[PDB]
Amino acid sequence: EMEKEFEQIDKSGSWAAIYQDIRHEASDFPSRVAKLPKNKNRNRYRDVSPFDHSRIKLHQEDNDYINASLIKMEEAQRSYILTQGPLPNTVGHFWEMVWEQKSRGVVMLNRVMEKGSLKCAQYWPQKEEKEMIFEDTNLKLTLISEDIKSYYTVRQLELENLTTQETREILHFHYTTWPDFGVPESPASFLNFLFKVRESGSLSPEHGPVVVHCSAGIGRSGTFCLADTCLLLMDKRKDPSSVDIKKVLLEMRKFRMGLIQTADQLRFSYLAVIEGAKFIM
Ligand SMILES: Oc1ccc(CNCc2cccs2)cc1
């Protein structure tokens, strides 16, 4: 049982040690498309790249590249697209990806500005009457409604394909209270947020995979997917304590590098799953 594993690692202060063994054991696959000189300006960070085998391709003939990965969790029957916070020049590619993959939800785990720098382009409209048009990808995005709560904001958006005049409703889930440094003290509001995403139908197999991002698409984004998958496997299995969070993280790391950026994010992921298991058992 992970709860006893938690106390052992905590009492021995072994988090940095566990974390390094995960780093050591993590998969390494080629990222040749990401490294092509012409894709430099499509990448936020030079050391955060999608693997070629799991990368999302845009259906545009010129350049199919976006910094996004498909994470397929076969036993849990859950998929996720993890991506970076869009750049000023990739906002149109972002929405094209949402469209092409039939996603119903976008999960954002960062503020546009943190530590006095921009972590992400403002890629959705701030007012109903001021819609956004992405001329490069022929999409229009309208804010329909915005529900602001203490720890998160939910937005209903309308995405229109200007080429075919089809429209879809997209839900934007914006977790607004992740602190600038470290991790939340309590996983309560994060779990509350994760259950709200689940309740929306955004994680359901009827729809395309949910799009999840922070700034790099590996740290906070990693914590979200890791907690969701671990809780789902505990519902599914004959023995819920067969779930090993380290094995699940390593399976997820076959699809995108660097998921869970610090030993504190790892400790927080354990705390979230342990606390979430109480509300599921
Ligand atoms: O216009 C832009 C200029 C640079 C960047 C960041 N690129 C980071 C790097 C990726 C690969 C090698 S260096 C984004 C937009």
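Residues displayed in chain A correspond, in order, to Swiss-Prot positions 2-282.
Structure determined by X-ray crystallography, 1.9 Å.
Placement of Cβ uses the backbone N, Cα and C atoms for every residue, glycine included.
Taken verbatim from Swiss-Prot:
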ACT_SITE  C215  active site, phosphocysteine intermediate
BINDING   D181, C215, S216, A217, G218, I219, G220, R221, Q262  substrate binding site
MUTAGEN   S50 to A or D  No phosphorylation
MUTAGEN   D181 to A  Substrate-trapping mutant
MUTAGEN   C215 to S  Catalytically inactive mutant; abolishes sulfhydration
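Swiss-Prot feature annotations superimposed on the structure.
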residue: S50; record: mutagenesis position; Cβ neighbours (10 Å): 22
residue: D181; record: mutagenesis position; Cβ neighbours (10 Å): 9
residue: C215; record: mutagenesis position; Cβ neighbours (10 Å): 26
residue: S216; record: substrate binding site; Cβ neighbours (10 Å): 21
residue: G218; record: substrate binding site; Cβ neighbours (10 Å): 27
residue: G220; record: substrate binding site; Cβ neighbours (10 Å): 21
residue: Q262; record: substrate binding site; Cβ neighbours (10 Å): 18
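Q262 (substrate binding site) has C215 as its nearest neighbour among the mutagenesis positions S50, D181, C215, going by CA to CA distance.
A straight line from the CA of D181 (mutagenesis position) to the CA of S216 (substrate binding site) spans 12 Å. Put simply, of the binding-site residues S216, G218, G220, the one whose Cα is nearest the Cα of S50 (mutagenesis position) is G218. Max Cα-Cα distance over the annotated substrate binders (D181, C215, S216, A217, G218, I219, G220, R221, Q262) is 16 Å. Under the DSSP three-state reduction, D181 (mutagenesis position) is assigned to coil, being neither helix nor strand.
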